[PDB]
Amino acid sequence: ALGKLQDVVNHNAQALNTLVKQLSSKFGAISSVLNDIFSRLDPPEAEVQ
Amino acid sequence: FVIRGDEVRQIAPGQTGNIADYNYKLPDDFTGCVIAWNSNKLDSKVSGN
């Protein structure tokens, strides 16, 4: 009967979930966690990555 | 200064090695130019300089 209100909560929580787990993508970089790039790669192009 | 021929690669920012840590260190934010060339007829003798 009132799925119109549930849509708001679904969209908000869904957007938040997409945003938070988007933090895992590497965007082409070597690793998705920065300390890995800092310990296991040379700073001069670690900056670029 | 004078170093071994194989250590011209070691004269670079963010390098890892022996003389880089203990003899001469280049900053990662270094701006400038580096020159390297053989000095065997000058700094090398058959008896050992």
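Numbering, chain A: per Swiss-Prot, residues 944-992 in sequence.
Determination method: electron microscopy, 3.0 Å.
The backbone N, Cα and C atoms fix where each Cβ goes, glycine too.
DSSP classifies A:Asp950 (variant position) as helix under the three-state reduction. Looking at Swiss-Prot, you'll find the natural variant A:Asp950 to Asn noted as follows: In strain: Delta/B.1.617.2, Mu/B.1.621.
A:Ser982 to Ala appears in Swiss-Prot as a natural variant; the accompanying note says: In strain: Alpha/B.1.1.7. Taking a C-beta cut-off of under 8 Å and a sequence gap of six or more, A:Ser982 (variant position) has no contacts in its own chain. According to its DSSP assignment, A:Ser982 (variant position) is helical.
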